[PDB]
Protein chains: 2
Amino acid sequence: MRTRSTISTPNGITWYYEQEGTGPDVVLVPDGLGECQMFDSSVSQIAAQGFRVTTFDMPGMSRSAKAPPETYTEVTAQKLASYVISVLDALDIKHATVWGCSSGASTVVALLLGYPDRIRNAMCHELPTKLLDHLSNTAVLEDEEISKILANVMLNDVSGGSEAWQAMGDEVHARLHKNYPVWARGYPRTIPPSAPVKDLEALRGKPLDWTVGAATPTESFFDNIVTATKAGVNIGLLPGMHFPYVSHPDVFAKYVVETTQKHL
Amino acid sequence: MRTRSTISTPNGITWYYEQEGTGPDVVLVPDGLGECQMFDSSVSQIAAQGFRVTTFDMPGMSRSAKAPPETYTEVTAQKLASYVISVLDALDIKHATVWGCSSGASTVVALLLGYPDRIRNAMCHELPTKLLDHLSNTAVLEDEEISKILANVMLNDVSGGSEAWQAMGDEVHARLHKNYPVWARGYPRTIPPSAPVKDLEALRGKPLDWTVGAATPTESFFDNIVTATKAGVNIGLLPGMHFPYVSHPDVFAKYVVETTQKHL
């Protein structure tokens, strides 16, 4: 049975969060779109294997909408790490495995480097380290233009599975609709430069498990592969593209469970 | 003026070849399909920067079909290297820059490792090191079966440009139509296990430049990127997928040219 609730942190944010299971703590950090309903199936599946799974909407997004402007504008890996620790403190989670994709990837590596007493191990997926122009330019269109565009980029270009992506239901898609403009203004310019991967020796020997989607164009995360190899971090693939927890939940859950037992 | 002629080697192969320009020798080795008309506009383009460019259909393929079965069955990288060195000998090319994709990439790395006095530098693209069941399984089918399947794969899966692919002409595809069965019986099972890249240390410090196609699914050549990075080999991208010299002639020609110039 799943806890669905909110909890407030002193930095101004009222997080919407969900929790299921008992055992060691596993925390699933959303990608830039901030919507934790993307993990629904997995939350249960990873729970059933002996974990306490927690997740949440990111600040400014979906049901964690109530937050001060600094939390969803000029967003950096460091800012977001800072916010995730605060919801972990509030929910009294002392040690966690953490998973994260895209800006969630950036945050989890930053949690790992910045709070090693707190992080049992970190899974990072498709960490963005380059400024992408086509997405940057959308931050000056009308909110409703942005949503139509980004909804479409998600659906056809990076979802890694359009059936699955679309099967998330109308409510999810209604919340994403609101998130797209917020994301577009706050994330694309400031997340990539903040990537905590430039210092190779900080990475070395840390419990970190890096993946990229098997069907993503090689161009997209080529740098991820080079960085992980140079720093001896394990690097592999998941089926799909930018959202393996949406396109391939069963394999995603198995992977999280399996990597967690490894460091357990 | 392009020479378009035939030359014979004492290993029983009568090679169809083409040569253009004047200058330090650059040799463009085809991929498994063994069809050098794929290089046509780039031959011109490269030669026009001060190079003799030589290319050739591969043994058993296209207009090089007059060869003994050993040259096109149980094919391995070391064997193709041997054949190439022999046509080089016939053409009195003592020192060459070499490009090769796919089985052509294994070949050029094998040329570089095995004959360092002959190879000035080597460019390799999308080097196969993993078996691919579904291409492998085609070998048992009837000739016409194989051609329909593989031609379709070339066109829609890995060309990186279906328009450019089809624009090769009816002649090219008629010769490719014949090569498919030959390639399926001869190459997929034996080429990957002969990949000359299991010895990372032997690649360290070599004049070798490795690329993967920007648009290729990440899973296809992830291992190239890992290997190149572990061995300190320059790795990077070219636009397209498996056939940059068909889909992006201009970038291909310039890349060959810059990289060769780097080694004069």
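Heads up, the Cβ atoms here are built off N, Cα and C, so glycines get one too.
Positions annotated as domain 'AB hydrolase-1' by Swiss-Prot: A:27-207. According to Swiss-Prot, the feature zearalenone binding site maps to A:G32, A:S102, A:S103, A:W183, A:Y187, A:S220, A:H242. Feature annotation from Swiss-Prot assigns active site to A:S102, A:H242 (among others). Among the mutagenesis entries in Swiss-Prot is A:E126 to A, noted as: Abolishes the catalytic activity. What Swiss-Prot says about the mutagenesis result for A:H134 to A is this: Retains about 70% catalytic activity. For the mutagenesis result A:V153 to D, the note given in Swiss-Prot is Retains about 50% catalytic activity. Quoted from Swiss-Prot, the note on the mutagenesis of A:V158 to D is: Strongly reduces the catalytic activity. What Swiss-Prot notes for the published mutagenesis of A:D223 to A is this: Retains 37% catalytic activity. Under mutagenesis, Swiss-Prot gives A:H242 to A with this note: Strongly reduces the catalytic activity.
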>> Can you give me the Cα-Cα distance between A:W183 (zearalenone binding site) and A:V153 (mutagenesis position) in Å, rounded to a whole number?
In response: 14
> Relative to the Cα of A:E126 (mutagenesis position), which of the recorded positions A:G32, A:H134, A:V153, A:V158, A:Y187 have a Cα no more than 10 Å away?
Replying inline: none
>> Can you tell me the CA-to-CA distance separating A:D223 (mutagenesis position) and A:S102 (zearalenone binding site), as a whole number of Å?
In response: 13
> Per DSSP, to which secondary structure element type does A:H134 (mutagenesis position) belong, with helix, strand and coil as the options?
Replying inline: helix
> What is the separation, in Å, between the Cα atoms of A:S103 (zearalenone binding site) and A:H242 (mutagenesis position)?
Replying inline: 11
>> So among A:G32, A:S102, A:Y187, all listed as binding-site residues, which is physically nearest to A:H242 (mutagenesis position)? Use the C-alpha atoms.
In response: A:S102
>> Excluding near sequence neighbours, so keeping only residues 6 or more apart in the same chain, what lies with its CB under 8 A of A:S220 (zearalenone binding site)?
In response: A:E126, A:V212
> Helix, strand or coil: which one is A:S103 (zearalenone binding site) in, per DSSP?
Replying inline: helix
>> Radius 10 Å, atoms counted are CB only; among the mutagenesis positions A:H134, A:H242, which position scores highest?
In response: A:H242
> Counting across all protein chains shown, how many other Cβ atoms sit within 10 Å of the Cβ of A:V153 (mutagenesis position)?
Replying inline: 15
>> Just to verify a number: CA distance, A:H134 (mutagenesis position) to A:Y187 (zearalenone binding site), in angstrom, no decimals.
In response: 13
>> Return only the integer: C-alpha distance in Å from A:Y187 (zearalenone binding site) to A:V153 (mutagenesis position).
In response: 16
> Distance between A:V158 (mutagenesis position) and A:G32 (zearalenone binding site) at the Cα atoms, whole Å?
Replying inline: 13
> Out of A:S102, A:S103, which has the highest number of nearby Cβ atoms, where nearby means within 10 Å of its Cβ, if these are the binding-site residues?
Replying inline: A:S103
> Which number gives the other C-beta atoms within 10 angstroms of the C-beta of A:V158 (mutagenesis position), all protein chains shown included?
Replying inline: 20
> Rounded to a whole number, how many Å is the Cα of A:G32 (zearalenone binding site) away from the Cα of A:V153 (mutagenesis position)?
Replying inline: 14
